[PDB]
Amino acid sequence: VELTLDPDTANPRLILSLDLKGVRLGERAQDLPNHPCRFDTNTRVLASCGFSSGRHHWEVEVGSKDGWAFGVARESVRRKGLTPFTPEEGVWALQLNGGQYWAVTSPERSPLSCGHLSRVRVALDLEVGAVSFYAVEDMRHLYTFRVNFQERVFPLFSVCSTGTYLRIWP
Amino acid sequence: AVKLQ
């Protein structure tokens, strides 16, 4: 029922928690098989469940320090080589970097004056075409990407430095 | 390290 991180997609430097809800960046690459679905360079992991229709919620507990980005990716997001982290590559995400919260628009990111984030509710609407993010304390709106999604969409998580984490909460 | 996000 509830989402878990999919180890076969995870960049081999990531460490997934035993319960498959949490992700952080490790200090060494694990020796994992080089499956076509595995992100081999960018520090990403998908949930094991993707969505082709309907409306869906999940929540993400976020670290207080820099290094994370999360949201959704189109299934065709490129897995191999160093790729941009942009809407054009099929990534729609929030990010904590430089001590600021961002919606990762392109070519320039959009800084969010949202105050401190602890947990975020993600609302994916494949019927109308939107993904929205809310801070759970008061459900204040963080950002909405309006996208005419044309394929299956997966929850996406990325952690590119040590000292922070993301965790699915349900 | 954001290049690898």
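The residue numbers of chain A are those assigned by Swiss-Prot, with the residues present covering 342-511 sequentially.
Structure determined by X-ray crystallography, 1.2 Å.
Each Cβ is built from the backbone N, Cα and C atoms, and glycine gets one as well.
So that you can see what the record holds, here are the features copied from Swiss-Prot:
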| type | residues | note |
| --- | --- | --- |
| MUTAGEN | A:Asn383 to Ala | Complete loss of substrate binding |
| MUTAGEN | A:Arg385 to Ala | Complete loss of substrate binding |
| MUTAGEN | A:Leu423 to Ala | Complete loss of interaction with GYG1 |
| MUTAGEN | A:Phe426 to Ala | Complete loss of substrate binding |
| MUTAGEN | A:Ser499 to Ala | Complete loss of interaction with GYG1 |
| MUTAGEN | A:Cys501 to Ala | Complete loss of interaction with GYG1 |
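For the pair A:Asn383 (mutagenesis position) and A:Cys501 (mutagenesis position), the Cα-Cα distance reads 8 Å. For the mutagenesis positions A:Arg385, A:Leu423, A:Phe426, a Cα-Cα cutoff of 10 angstroms around A:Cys501 (mutagenesis position) retains A:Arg385. Cα separation, A:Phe426 (mutagenesis position) to A:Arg385 (mutagenesis position), rounded: 10 Å. Between the alpha carbons (Cα) of A:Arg385 (mutagenesis position) and A:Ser499 (mutagenesis position) lies a span of roughly 4 Å. Cα spacing between A:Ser499 (mutagenesis position) and A:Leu423 (mutagenesis position): 14 Å, rounded to the nearest whole number. According to DSSP, A:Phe426 (mutagenesis position) sits in a coil region rather than a helix or strand. Most Cβ neighbours within 10 Å among the mutagenesis positions A:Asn383, A:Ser499: this distinction goes to A:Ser499. In the three-state DSSP reading, A:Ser499 (mutagenesis position) counts as strand. A strand conformation is recorded for A:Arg385 (mutagenesis position) in the three-state DSSP classification.
Of all the mutagenesis positions listed (A:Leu423, A:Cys501), A:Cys501 sits in the most crowded Cβ setting, with the most other Cβ atoms within 10 Å. In this view, A:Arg385 (mutagenesis position) is surrounded by 29 other Cβ atoms within 10 Å of its Cβ, with every protein chain counted. A 10 Å cutoff on Cβ-Cβ distances gives A:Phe426 (mutagenesis position) a total of 24 other Cβ atoms nearby, all chains included.
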